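Scroll down for the structure; my scribbles are underneath it.
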Amino acid sequence: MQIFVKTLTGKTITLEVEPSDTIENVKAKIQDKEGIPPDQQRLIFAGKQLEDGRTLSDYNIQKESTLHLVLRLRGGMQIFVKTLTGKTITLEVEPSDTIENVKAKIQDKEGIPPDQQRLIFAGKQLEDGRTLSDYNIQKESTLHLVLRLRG
Amino acid sequence: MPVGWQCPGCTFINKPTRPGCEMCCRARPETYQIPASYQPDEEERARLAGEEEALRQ
Ligand SMILES: [Zn+2]
């Protein structure tokens, strides 16, 4: 039977599967088509993240169902950056990222140069050259962004 | 069966109190209202409790 996998990047992938196929098998078929390693793939159906050892039938995924594919870094995690405007931005980072690395990702969302960003965590302003790991900043930690505005 | 806010980007259904999508990082819709009757799992409760700890300091 056929199922469809929709990516964020718009694209739709068509797969040939059996209800008995495991999520792992499905990711392998996506890798065969798109080159994406299964360990970087998150598949979503019925609002749930699908687990590798379950089958399509386990999730009641029927012929011509659409699954949604999101790509995530193998060793990554998320943190939140709260701004003084109340916007919360969610970022994918890893323990190895330096504060400078994190600022670069913030610049993509906020349009603010790193040299005008300050990040505060646990009452302390963070230093550019240190890692999230160094600061014991774990998954789902909230950092606070403050802007350095001229004048 | 999931309960929460659907990310309109990836269709993942998120914990009501999470500010951004657990799958794709997209921000929670501004129109979604956290239900007063939501009872967060222990990990999310502890996360929020941590945030609440920070404010008092
Ligand atoms: Zn999403």
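Every residue, even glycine, has its Cβ placed from backbone N, Cα and C.
The domain 'Ubiquitin-like 1' annotation in Swiss-Prot covers A:1-76, and the record cites sequence analysis as its basis.
Among the mutagenesis entries in Swiss-Prot is A:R42 to E, noted as: Impairs ubiquitination by CRL2(KLHDC3) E3 ligase complex; when associated with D-44. Impairs ubiquitination by CRL2(KLHDC3) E3 ligase complex; when associated with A-72. Neighbours of A:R42 (mutagenesis position), defined as other CB atoms within 10 A of its CB across all chains, total 17.
In the three-state DSSP assignment, the secondary structure recorded for A:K48 (mutagenesis position) is strand. The number of other CB atoms found within 10 A of the CB of A:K48 (mutagenesis position), across every protein chain shown, is 14. Quoted from Swiss-Prot for the published mutagenesis A:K48 to R: No effect on HLTF-mediated polyubiquitination of PCNA. Impairs ubiquitination by CRL2(KLHDC3) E3 ligase complex.
On its own chain, A:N60 (mutagenesis position) has A:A46 as residues at least 6 apart in sequence with a Cβ closer than 8 Å to its own Cβ. Swiss-Prot gives this note for the published mutagenesis A:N60 to R: Decreases affinity for UBE2R2 in CRL2(FEM1C)-UBE2R2 complex.
Mutagenesis annotation in Swiss-Prot: A:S65 to D, described as Phosphomimetic mutant that binds and activates PRKN; the structure shown retains the original residue. Counting only same-chain residues at least 6 apart in sequence, those with a Cβ under 8 Å from the Cβ of A:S65 (mutagenesis position) are A:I3, A:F4, A:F45, A:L56.
For A:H68 (mutagenesis position), the count of additional Cβ atoms within 10 Å of its Cβ stands at 21 [all protein chains shown]. Under its mutagenesis entries, Swiss-Prot includes A:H68 to A with the note: Decreases affinity for UBE2R2 in ECS(FEM1C)-UBE2R2 complex. Impairs ubiquitination by CRL2(KLHDC3) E3 ligase complex; when associated with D-44. Impairs ubiquitination by CRL2(KLHDC3) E3 ligase complex; when associated with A-72.
Looking at Swiss-Prot, you'll find the mutagenesis A:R72 to A noted as follows: Impairs ubiquitination by CRL2(KLHDC3) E3 ligase complex; when associated with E-42. Impairs ubiquitination by CRL2(KLHDC3) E3 ligase complex; when associated with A-68. The number of other Cβ atoms within 10 Å of the Cβ belonging to A:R72 (mutagenesis position), over all protein chains shown, comes to 17.
What Swiss-Prot notes for the published mutagenesis of A:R74 to G is this: No effect on ADP-ribosylation. The DSSP secondary structure for A:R74 (mutagenesis position) is coil. For A:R74 (mutagenesis position), applying a Cβ distance below 8 Å and a minimum sequence separation of six or more within one chain yields A:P37, A:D39, A:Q40.
Record note (Swiss-Prot) on the mutagenesis of A:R74 to K: No effect on ADP-ribosylation, when associated with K-72.
Experimental mutagenesis at this site is recorded by Swiss-Prot as A:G75 to R or Q, annotated: No effect on ubiquitination by CRL2(KLHDC3) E3 ligase complex. Impairs ubiquitination by CRL2(KLHDC10) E3 ligase complex.
Ranked by Cα separation from A:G75 (mutagenesis position), the mutagenesis positions A:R42, A:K48, A:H68 are led by A:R42. Here the CA atom of A:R42 (mutagenesis position) lies 8 Å from the CA atom of A:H68 (mutagenesis position).
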